[PDB]
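Asker: Below you will find the structure I want to go over with you.
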Amino acid sequence: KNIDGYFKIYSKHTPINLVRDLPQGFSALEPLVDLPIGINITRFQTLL
Amino acid sequence: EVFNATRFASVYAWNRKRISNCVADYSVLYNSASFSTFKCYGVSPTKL
Amino acid sequence: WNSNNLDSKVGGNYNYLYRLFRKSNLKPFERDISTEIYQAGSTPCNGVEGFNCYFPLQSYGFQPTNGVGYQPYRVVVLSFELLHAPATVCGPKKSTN
């Protein structure tokens, strides 16, 4: 997320045994550290 | 008569016409597709 | 604060410009470094300036021989937040009992 230039990272690991059709289970996401840069982001791309 | 007439005047004595108490529509003078140059300074040609 | 010897140059000032005619309004907490030409109706200029192309980035003209209203003024805006994020510029004090 990006609010007032702050970057938020919510990461949480949850074990599951499945390839598709994500189950209806519930799992919260806890943040780790806030990154206050103060810039605008409009595009993103993942690395493989 | 200021646009389509028999003849016009010179530059040392030019025609001075005043428009008062009359509604004017500049939409017809824009889609004529017959003018060579349309220089309209100060105000935008489409927001006047 | 007014600057009489920091930005007051004899040969004018061309490094600082201000937008006057562009249609794109700068929203708060945003920034735009695009240098384009104002488009008035037809003929979109955007850098091919000519027929119906106004220069929006007008020049100031800082000179030491001008009046008080034309001298350059160095303005610094300091913004912050309260009750929004944990304080880190607080300048922490000593730990009491």
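Going by Swiss-Prot, the residues shown for chain C are 436-532, listed in order.
Structure method, as recorded: electron microscopy, 6.8 Å.
Here the Cβ of each residue, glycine as well, is placed from N, Cα and C on the backbone.
Straight out of Swiss-Prot:
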MUTAGEN   C:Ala475 to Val  Increased resistance to neutralizing antibodies
MUTAGEN   C:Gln493 to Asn  Reduced host ACE2-binding affinity in vitro
MUTAGEN   C:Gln493 to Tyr  Reduced host ACE2-binding affinity in vitro
MUTAGEN   C:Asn501 to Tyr  Increased binding affinity to human ACE2
VARIANT   C:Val445 to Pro  In strain: Omicron/XBB.1.5, Omicron/EG.5.1
VARIANT   C:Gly446 to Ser  In strain: Omicron/BA.1, Omicron/BA.2.75, Omicron/XBB.1.5, Omicron/EG.5.1
VARIANT   C:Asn460 to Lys  In strain: Omicron/BA.2.75, Omicron/BQ.1.1, Omicron/XBB.1.5, Omicron/EG.5.1
VARIANT   C:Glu484 to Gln  In strain: Kappa/B.1.617.1
VARIANT   C:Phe486 to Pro  In strain: Omicron/XBB.1.5, Omicron/EG.5.1
VARIANT   C:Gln498 to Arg  In strain: Omicron/BA.1, Omicron/BA.2, Omicron/BA.2.12.1, Omicron/BA.2.75, Omicron/BA.4, Omicron/BA.5, Omicron/BQ.1.1, Omicron/XBB.1.5, Omicron/EG.5.1
VARIANT   C:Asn501 to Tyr  In strain: Alpha/B.1.1.7, Beta/B.1.351, Gamma/P.1, Theta/P.3, Mu/B.1.621, 19B/501Y, Omicron/BA.1, Omicron/BA.2, Omicron/BA.2.12.1, Omicron/BA.2.75, Omicron/BA.4, Omicron/BA.5, Omicron/BQ.1.1, Omicron/XBB.1.5, Omicron/EG.5.1; May enhance affinity to human ACE2 receptor
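Describe the structural surroundings of these features, if you would.
Answerer: There are 22 other CB atoms within 10 A of the CB of C:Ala475 (mutagenesis position), with all protein chains counted.
The C-beta environment of C:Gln493 (mutagenesis position), restricted to residues of the same chain at least 6 apart in sequence and closer than 8 Å, consists of C:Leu452, C:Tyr453, C:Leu455. Annotation note: C:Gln493 (mutagenesis position) sits in a strand segment as assigned by DSSP.
Annotation note: C:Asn501 (mutagenesis position) sits in a coil segment as assigned by DSSP.
Its Cβ taken as reference, C:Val445 (variant position) is surrounded by 8 other Cβ atoms within 10 Å in the chains shown.
Other Cβ atoms within 10 Å of the Cβ of C:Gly446 (variant position), summed over all protein chains shown, number 7.
For C:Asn460 (variant position), applying a Cβ distance below 8 Å and a minimum sequence separation of six or more within one chain yields no residues.
Sequence-distant contacts of C:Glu484 (variant position), defined by Cβ-Cβ distance under 8 angstroms and a gap of at least six in the same chain, are C:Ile472, C:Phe490.
Cβ neighbour count for C:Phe486 (variant position): 12 (other Cβ atoms within 10 Å of its Cβ, all protein chains included).
C:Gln498 (variant position): 16 other CB atoms within 10 A of its CB, across all protein chains.
Within the same chain, no residue at least 6 positions away in sequence has its Cβ under 8 Å from that of C:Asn501 (mutagenesis position).
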Asker: Spatially, and counting Cα to Cα, which of the recorded positions is closest to C:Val445 (variant position)? Options: C:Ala475, C:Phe486, C:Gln498.
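Answerer: That would be C:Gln498, nearest by Cα distance.
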Asker: Quick one: of the recorded positions C:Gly446, C:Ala475, C:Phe486, which has its CA closest to the CA of C:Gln498 (variant position)?
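Answerer: Nearest by Cα distance to C:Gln498 (variant position): C:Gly446.
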Asker: Measuring Cα to Cα, how far is C:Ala475 (mutagenesis position) from C:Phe486 (variant position) in Å?
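Answerer: On Cα coordinates alone, these residues lie 9 Å apart.
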